[PDB]
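Undergrad: Just dropping this structure here.
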Amino acid sequence: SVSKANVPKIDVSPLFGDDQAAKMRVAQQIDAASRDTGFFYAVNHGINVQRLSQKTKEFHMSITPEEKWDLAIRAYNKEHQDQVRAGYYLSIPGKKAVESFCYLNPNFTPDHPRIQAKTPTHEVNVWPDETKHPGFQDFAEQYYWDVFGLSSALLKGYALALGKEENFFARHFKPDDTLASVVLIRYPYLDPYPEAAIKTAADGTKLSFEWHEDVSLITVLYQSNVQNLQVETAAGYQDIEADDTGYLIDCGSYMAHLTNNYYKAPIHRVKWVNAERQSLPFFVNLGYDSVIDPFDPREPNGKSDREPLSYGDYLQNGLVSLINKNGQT
Ligand SMILES: CC(C)[C@@H](NC(=O)[C@H](CS)NC(=O)CCC[C@H](N)C(=O)O)C(=O)O
Ligand SMILES: [Fe+3]
């Protein structure tokens, strides 16, 4: 009935080092995975994912409805017109099980020129009361830069895998302007589970989130140990096995655009599973004005006539389109 995706485990630790041949061997594995199912697990990544999951669980399980309204994005609180991305994403008991908290670049302050300029997709993060959530903001901001660092190394692997110099992507991935986001998603156990929160796929599978390509350059995802993701292949959807020690990596549609679809953005979905679990993506977005010139690694001259795409416009459109297609999360 349902087969299992080949998701290789790639030791990415050489990407933090200066052994250039070893980096090329990592890049080959990234190339192979990106041309197959489009997913791999980054292992030996150096991030303390036990603390990540512990601190995230403490937050999800202690925040109150009052705090959720106070932090809610505009979709749940009309008072918060500036919160299109960052803030709390409320569940709706009986209708919607998932809930989450999204935050952006901590360097987006009122001082920041993009905030001053009111450029779309830039927002100042909102946070709960420190005394009610001691150490949470400090943990979350540290994690942002921890996973930023891992992502910068992965981008070197992707650049080398495509035959470019290692900073081809990472040079656009900067702490002062990155539009990257962290989302701390809670998927709850519920008995009874609300039928309204379960979607039925065309092929009959019960889903929590429908098929989509990622709005990102790449996505760097930690999940707890409950299998749920499926990737689409020509022979149908295949189960991605869980690994709560590694990061699940895949290309987003910005990468597919700039590589002339040589590295596709894999289509994937979330199966419905009645289990308490965590889904913690880091979406590797560039700066608002970042443009990468497309190329076609299939051609000798590498030439593409695809239009260079400004990352900010891509992100603003992608996030709205994803809400329209797959629902406000
Ligand atoms: C693990 C993923 C598939 C996760 N889904 C997701 O994160 C889905 C699909 S990639 N992503 C989104 O809704 C986009 C959130 C963007 C964020 N608010 C921002 O402003 O940057 C899940 O578990 O549902
Ligand atoms: Fe996704």
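Here Swiss-Prot sets the residue numbers for chain A, with the shown residues being 3-331 in order.
Per the header: X-ray crystallography, 1.6 Å.
Backbone N, Cα and C define each Cβ position, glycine as well.
According to Swiss-Prot, the record shows the following:
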{"type": "BINDING", "residues": "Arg87, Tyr91, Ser183, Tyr189, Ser281", "note": "isopenicillin N binding site"}
{"type": "BINDING", "residues": "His214, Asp216, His270", "note": "Fe(2+) binding site"}
{"type": "BINDING", "residues": "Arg279", "note": "2-oxoglutarate binding site"}
{"type": "MUTAGEN", "residues": "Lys98 to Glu", "note": "Strongly reduced the catalytic activity"}
{"type": "MUTAGEN", "residues": "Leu223 to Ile or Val", "note": "Strongly reduced the catalytic activity"}
{"type": "MUTAGEN", "residues": "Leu231 to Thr", "note": "Abolishes the catalytic activity"}
{"type": "MUTAGEN", "residues": "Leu231 to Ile or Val", "note": "Strongly reduced the catalytic activity"}
{"type": "MUTAGEN", "residues": "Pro283 to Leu", "note": "Abolishes the catalytic activity"}
Undergrad: Looking at the mutagenesis positions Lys98, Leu223, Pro283, whose Cα is closest in space to that of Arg87 (isopenicillin N binding site)?
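TA: With Cα distances computed to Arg87 (isopenicillin N binding site), the winner among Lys98, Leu223, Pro283 is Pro283.
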Undergrad: Could you tell me which three-state DSSP class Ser281 (isopenicillin N binding site) falls into?
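TA: The residue in question, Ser281 (isopenicillin N binding site), is strand (DSSP, three-state).
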Undergrad: Taking Cα atoms as reference points, which of the binding-site residues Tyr91, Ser183, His214 is nearest to the residue listed as '2-oxoglutarate binding site'?
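TA: Spatially nearest to the residue listed as '2-oxoglutarate binding site' by Cα position is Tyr91.
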Undergrad: In angstrom units, rounded to an integer, how far apart are the Cα atoms of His270 (Fe(2+) binding site) and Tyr189 (isopenicillin N binding site)?
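TA: Cα of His270 (Fe(2+) binding site) to Cα of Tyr189 (isopenicillin N binding site) measures 17 Å after rounding.
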Undergrad: How many Å lie between the Cα of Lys98 (mutagenesis position) and the Cα of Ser281 (isopenicillin N binding site)?
TA: 16
Undergrad: With the Cβ atom as the reference point and anything under 6 Å counting, tell me which of the recorded positions (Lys98, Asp216, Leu231, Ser281, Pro283) are near ligand 2.
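TA: Checked recorded positions vs ligand 2; flagged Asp216.
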Undergrad: Around ligand 1, within a Cβ distance of under 6 Å, which of the recorded positions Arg87, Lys98, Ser183, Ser281, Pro283 show up?
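TA: Checking each Cβ against ligand 1, the ones under 6 Å are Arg87, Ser183, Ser281, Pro283.
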Undergrad: Output, ordered by sequence, the same-chain residues six or more apart from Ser281 (isopenicillin N binding site) with a CB under 8 Å from its CB, or 'none'.
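TA: Long-range Cβ contacts: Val185, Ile187, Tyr189, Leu223, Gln225, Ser226, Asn230, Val272.
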Undergrad: In whole Å, how far does the CA atom of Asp216 (Fe(2+) binding site) lie from that of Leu231 (mutagenesis position)?
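TA: That comes out at 13 Å between the alpha carbons.
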Undergrad: Nearest by CA distance to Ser183 (isopenicillin N binding site): which of the recorded positions is it, out of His214, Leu231, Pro283?
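TA: Closest by Cα: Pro283.
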Undergrad: In angstrom units, rounded to an integer, how far apart are the Cα atoms of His214 (Fe(2+) binding site) and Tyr91 (isopenicillin N binding site)?
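TA: Each residue's Cα considered, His214 (Fe(2+) binding site) and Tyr91 (isopenicillin N binding site) end up 19 Å apart.
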Undergrad: Just the number: how many Å between the Cα atoms of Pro283 (mutagenesis position) and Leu231 (mutagenesis position)?
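TA: On Cα coordinates alone, these residues lie 13 Å apart.
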Undergrad: If I take the alpha carbons of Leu231 (mutagenesis position) and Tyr91 (isopenicillin N binding site), what is the distance between them in whole Å?
TA: 21
